[PDB]
Every structure is written in C-alpha cells, then in structure tokens.
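Dumping the structure here so I can ask a few things about it.
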Amino acid sequence: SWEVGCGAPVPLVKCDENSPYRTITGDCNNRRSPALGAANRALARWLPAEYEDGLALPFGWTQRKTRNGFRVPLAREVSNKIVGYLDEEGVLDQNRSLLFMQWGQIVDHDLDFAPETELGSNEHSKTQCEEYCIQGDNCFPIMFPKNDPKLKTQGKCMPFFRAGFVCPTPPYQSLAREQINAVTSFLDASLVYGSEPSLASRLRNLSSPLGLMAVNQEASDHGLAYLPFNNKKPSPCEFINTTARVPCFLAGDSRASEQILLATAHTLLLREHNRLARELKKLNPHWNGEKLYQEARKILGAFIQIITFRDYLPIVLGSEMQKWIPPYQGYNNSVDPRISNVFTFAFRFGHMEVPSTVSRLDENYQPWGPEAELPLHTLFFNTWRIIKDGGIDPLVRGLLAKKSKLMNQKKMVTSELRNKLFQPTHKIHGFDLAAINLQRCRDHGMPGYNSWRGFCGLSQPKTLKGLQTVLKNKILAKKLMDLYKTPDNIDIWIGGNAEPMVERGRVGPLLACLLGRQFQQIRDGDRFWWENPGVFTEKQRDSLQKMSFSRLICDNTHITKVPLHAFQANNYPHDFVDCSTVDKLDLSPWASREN
Ligand code: HEM
Ligand SMILES: *[C@@H]1O[C@H](CO)[C@@H](O[C@@H]2O[C@H](CO)[C@@H](O)[C@H](O)[C@H]2NC(C)=O)[C@H](O)[C@H]1NC(C)=O
Ligand SMILES: *[C@@H]1O[C@H](CO)[C@@H](O)[C@H](O)[C@H]1NC(C)=O
Ligand SMILES: *[C@@H]1O[C@H](CO)[C@@H](O)[C@H](O)[C@H]1NC(C)=O
Ligand SMILES: *[C@@H]1O[C@H](CO)[C@@H](O)[C@H](O)[C@H]1NC(C)=O
Ligand SMILES: [Ca+2]
C-alpha cells in the first residue's frame, strides 16, 4: 500500500505519447509512468532518509541529540578545519582546462535544482532569521564556532533556510520529508529552454517565424546576441553595481547569472539555438516556427548529451567509466531516470575545482586590459562585466587557456567560495559554500559516509587506521576523526570528496559509483536519448557526432583560435589551431522534402 499520492502540486500530466519532441516538463517520456523524471517532483531516494526525529528534523537541530552517539560538528567548523586553505599558489589542475569545471556546472543545472522554502517573502520573520540567528521552522542557521574570524565582522551565524519539500509549503507530516527537483531529470537542455511552460514561452521569440529564442534588445556583443534581461526587480545583479544598473539575465534556469562564466556558457547555448534555427529555415523554408524551434531544441539537447558522455564523463570517472557506464544498449523503460537526492551532493565535487580568479584574454591569449584578472568573489551575480566590459569573448578565451583548480586533500575549497560567497538578500560577500553544503546534506536527511560506502559495495572504516587507509592520508583522517568521532557520521559531501582520485579521473571510488550509477540511469531511462534509434536518423547521428565544444565557440563567438581538445589543459599557442581546422555540424541530413 504505497503511501504514494502526496501531494497534488503540479497538474499531473497531459500526453501526446507519440510526439517525436520532448515535453518542456519531462512528462510523457516514460509511457507507463508518465510523470517519471518530470520537473517539480520529489528527488528520488536510493536509501531511506536519515533525520533526527526519523521524519523531518535535520541532524544537528537539537543540541543534546546525537548522531550514532556523537554530536554532529558545526558545518562552519568542518569548513574551517578541513576544507579551507590560504595559499592559492600551486593549486591548478595541469591537465584540465577551466571549461572542465564550467561544463560540470552546466550539466548539474540541467539535471537538478532543489529550491529553498519561499515563505520568507511577504514577511520579515525571514529577515529576523538573519538578524537574530534564531532556529525554527525552515530557519536552520549556520552558527560560527569560537575563534572564527567572522565573529569580528559578521555576527554569530550565516542565515540558512531549509530546502522546499513535496506536500509543499505545509510543514508536516506523513512519510519522511522529500525535497523537490524543480528541473527535468533528463539531460535535455532544460537550462536553456526552461522546465515549466510559463518560462519556456517567455524565453521564446513568438513574434518570429524562425522559431528563435528571445534575445537582449538593449545590448549586443559586436552584433551577437546576449540573453534577455529580467524585467522584474530587485534582481540582485542590479544591486552589485548601482551605477551600471545591469539586471540579471533571464534563462531556462534561474541560476544562470549566479556567476559570470555560467552566464557566459548560457549565452553560447542560446546563440547556438538561434544559429541552428536560422540555418534550418534556409534548408527548409516550408517549416513553421514551432517546427523550427523544436528541431533546433532537439539538436542542442543532443549536443549537451554527446559532449557530456563522450568528452566530460570519461575524464571525471577515468578508469571507473566502463564499470558503471557500459556501451549503450538502447532505451529501457524499466529504469528510473529520476535524479537522486544523493546525486545533488555528489555532483558538488565541482566546488573543489573552482579557482580563485577568472581572466579575460585578448586575441594573442594575453591579459586583456589593466583589470584582466578578477577575483571570483566579485563575479557572483555580475552581468555588468559582460555588458559594459568586453562581452563574452575575453572570458571564453580564459575558459580554454586557463585551468581548473585541482581537488587537493590539503586545499579543498578556495576562500572566494568558502568566505566570500554572495547570496542575494542581505548585503554581503560573506557566506561559506562548504558550510552551506554540509548543512544542506543534513537538511536533506542524507545518510552518512559509511552507508554510502556500503551502498557502493565499498569497505566501511570504523577506526582511525581504517579511515587513513581509505583516504590514503593520515592527517586528513585524524582531523576528520577529531570532528566527527566516527566515520559513520561524516557528511557525504565531504567524505566522498576527501577520497583519493581514481586513475585518469577527478573523483574517488565512492563518488565514481554514485555519479556513474546516476548518469547510466539518465541515459538508459530516457526515451529521447540521442542514440536511441529513431529519435534521429543514422545520417543525423553521423553528423551529430562531429560536434565539439571548439566548434560551438567558433560558430557563436568572434574567436578563431581554439584547441582540438577543449577539456584538457591547453597552452597557447602550441595546442591551438584555427576554426577552419575544426569539423562543422553538417545539417544536410535535416533537409526534408514534403513534395
Ligand atoms: C550539483 C550542484 C549543486 C546542488 C544542485 C541542487 O540544488 O540540487 C550546487 C549548488 C550550489 C549552490 C546552492 C547551495 C545550497 O543552498 O545548498 C550554490 C549557491 C552554488 C554556487 C556555485 N557553484 Fe554549485 N552546485 C552543484 C554543482 C557544481 C559544480 C559541478 C561540477 C560546479 C563546478 C559548481 C560551481 C559553482 C560556482 C562557481 C563559481 C558557484 C558560485 N557547482 N552551487
Ligand atoms: C560599476 O560599473 C561601471 C560601469 O561599467 C564601472 O565604470 C566603468 O569602468 C571604466 C572606468 O571606470 C570605464 O571604461 C567605463 O566607462 C566606466 N563607466 C563609468 C560610468 O564609470 C565601474 O568601475 C563599476 N564600479 C564598481 C565598483 O563595480
Ligand atoms: C590528459 O588527459 C587525457 C584524458 O583526457 C589523457 O588522454 C592525456 O594523456 C592527459 N595528458 C597528460 C599529459 O597526461
Ligand atoms: C524576434 O525576432 C524578430 C524577427 O526576426 C526580431 O525583429 C525581434 O527583435 C526578435 N525579438 C526578440 C525579443 O528577440
Ligand atoms: C531494464 O532494466 C531493469 C532494471 O535495471 C532490468 O530488470 C532489465 O533487465 C533491463 N533490461 C535490459 C534489456 O537490460
Ligand atoms: Ca533537464
């Protein structure tokens, strides 16, 4: 008797099962469970939820109440003692470009979004959470430990609001609290197109017969498109420079302006759409706008899928790739394609790959102008640096020629994120993404590190000597034991990222298992996977497989010098060629004659 049937929320489907196009919502993908993988549904649970009261309260909520016999250490204290570091010298990944970091964020944003409880608006008790550091309801503040330098400048806590959850807005109660995924679980470019029909419509240029996405009307990048601004206020990008007064961008995903490189990437994807559509009109003057919109959408979705599985995943999972993701054997509708709640924390390995600076580069890949190199913290929610300071090309060059940060057991997350994160609402480049992640694991009722090792068939250390061996690191194991007292309590974000990386990859065994399993399911449980015969033709697939990130850049920027292997580290000029040496997407196979 599955207590399945909470809650009402989103209108529960309307299918043309036989349409060759995805819905915007993800409904109608699976024929027998038509809501599977759709936006605005509960994140999947691969293990039962672990909550202080067994139902919804996070571990850490009640001071005297222990997890497995021990107090859960403060998320900020773990961030300060384990995750932090001062010295930015020597931290970079010698064989991953900064595009490696950024593509990972793009992928994450296509697959998952668990937004915060919205209640705080129309009310100040929300502003009171921050003002007075008071725990209650969806207020779950991150308290500072003693000796925290932020006590001298910033008060006693960093406010934190709990993630939204299904049966959604009333607090309690029935089965364990299940957080929501607000985007489609399929790898479908929902971050470009939107996951809800409201937004999908707004993003489109409905005035045009070419099936284009709306572009900025106030500014251009040497005649190429920007994303449109959001006309609603206060978007925080206005607040960060009140002289420039440049709003955030409007995109398929509301996080698109969070940081400037993400917005950059969003912009290349939007241009590519409009490129594809125009090109498809030239080839098929008889197609209407809807047809044009949908066919371009379908190709861009293929693009995202192909780059991710062919170029990105093999260099994340390295030698574990083949073990969790065998060669594709066709669509299987018995597979659950939903993103799991645990994945939303496993994929935050990306946070350990973000460097402390971003560069703008000129055409000789030299520092562009006197302010060429910028600290990452000044870029959160920053659109003015694109629109008033050179467009996206100098930033895209930096993506190609600069490097991702390497995850290092002694230098985990840069201070730009760990001390200077900007959150839109109460004035300050002062939050801690690591602390947030840890607190969020607890918020989400995450099982601990040993439960996940068990799930993956991996050994479960119970002692310091055991942990030293799994981590291959004596100091890091001792520091974790001092805070957590048992490896059973280590929060999954920090335990999975603490493990030494597998050969040719950039995550450890535990993460390789959790990431690999999720990506297999999203390929296998998707009716519209690009390789599923009949979604495209053989000739279309032959053409799609010539696509690369280098070509995306060549086609939609004024950059002409590019590497062949965009994700590896590439030193200019030796690893660079010009755009005339890089294969093009041959659109001939989409010429249709309706004679
Ligand atoms: C995965 C992933 C998440 C969780 C997505 C989900 O909601 O299910 C994620 C989250 C965040 C958040 C929200 C934090 C919280 O309230 O719990 C912020 C503010 C943030 C900021 C930035 N991140 Fe991130 N992040 C995920 C994945 C990745 C990856 C993966 C490869 C990278 C890289 C990345 C980078 C950044 C980033 C860079 C400048 C900022 C800022 N994130 N993330
Ligand atoms: C806020 O944004 C403005 C607008 O871009 C920045 O000023 C520009 O930068 C340089 C020199 O300051 C010039 O090339 C532009 O013409 C400037 N415009 C104006 C109006 O000054 C300004 O630097 C930004 N300030 C901060 C603190 O972010
Ligand atoms: C960089 O990584 C790729 C895998 O992407 C590998 O094939 C290549 O040999 C690596 N380069 C070096 C110098 O190790
Ligand atoms: C929509 O396309 C039309 C015709 O191609 C163009 O004139 C207009 O600027 C576009 N509008 C938006 C908002 O992008
Ligand atoms: C489809 O997946 C389910 C669950 O993983 C499995 O029982 C079934 O054997 C799979 N089908 C094929 C052809 O592998
Ligand atoms: Ca999606």
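To match Swiss-Prot, the residue numbers of chain A are left as they are there, and the shown ones run 118-712.
Determined via X-ray crystallography, 2.0 Å.
The backbone N, Cα and C atoms fix where each Cβ goes, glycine too.
Pulled the feature table from Swiss-Prot, pasting it below:
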- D225 to E: Partially bound heme and decrease in activity. Loss of heme binding and activity; when associated with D-375 (MUTAGEN)
- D225 to V: Partially bound heme (MUTAGEN)
- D225, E375, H468: heme b binding site (BINDING)
- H226: active site, proton acceptor (ACT_SITE)
- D227, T301, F303, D305, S307: Ca(2+) binding site (BINDING)
- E375 to Q: Decrease in activity (MUTAGEN)
- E375 to D: Partially bound heme. Loss of heme binding and activity; when associated with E-225 (MUTAGEN)
In Å, how large is the greatest distance between any two Cα atoms among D225, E375, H468, the listed binders of heme b?
14
Distance between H226 (active site, proton acceptor) and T301 (Ca(2+) binding site) at the Cα atoms, whole Å?
10
With the cut-off set at 10 Å between Cβ atoms, which of these recorded positions ends up with the most neighbours? Options: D225, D227, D305, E375.
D305
Do you know which of the recorded positions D227, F303, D305, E375 end up with C-beta under 6 Å from ligand 6?
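By the Cβ criterion, which requires under 6 Å to ligand 6, the hits are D227, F303, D305.
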If I restrict to non-local contacts, at least six residues apart, and a C-beta distance under 8 angstroms, what lies near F303 (Ca(2+) binding site) in its own chain?
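Within the chain, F303 (Ca(2+) binding site) has Cβ neighbours under 8 Å at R139, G143, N146, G154, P454, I639, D643, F645.
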Rank aside, I only need the closest one: which of the recorded positions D225, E375, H468 has its C-alpha nearest to that of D305 (Ca(2+) binding site)?
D225
Sequence gap of 6 or more, Cβ distance under 8 Å: name the residues on the same chain that satisfy this around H468 (heme b binding site), in order along the sequence.
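Long-range Cβ contacts: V530, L534, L550, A551, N554.
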If you take the centroid of the Cβ atoms of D227, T301, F303, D305, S307, the listed Ca(2+) site, which other residues of that chain have their Cβ within 8 Å of it?
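After dropping the recorded site residues, what remains is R139, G143, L228, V300, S302, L304, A306, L308, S312, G418.
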About how far apart, in whole Å, are the alpha carbons (Cα) of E375 (mutagenesis position) and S307 (Ca(2+) binding site)?
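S307 (Ca(2+) binding site) has its Cα 17 Å from the Cα of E375 (mutagenesis position).
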What's the CA-CA gap between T301 (Ca(2+) binding site) and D225 (mutagenesis position) in angstrom, rounded?
11
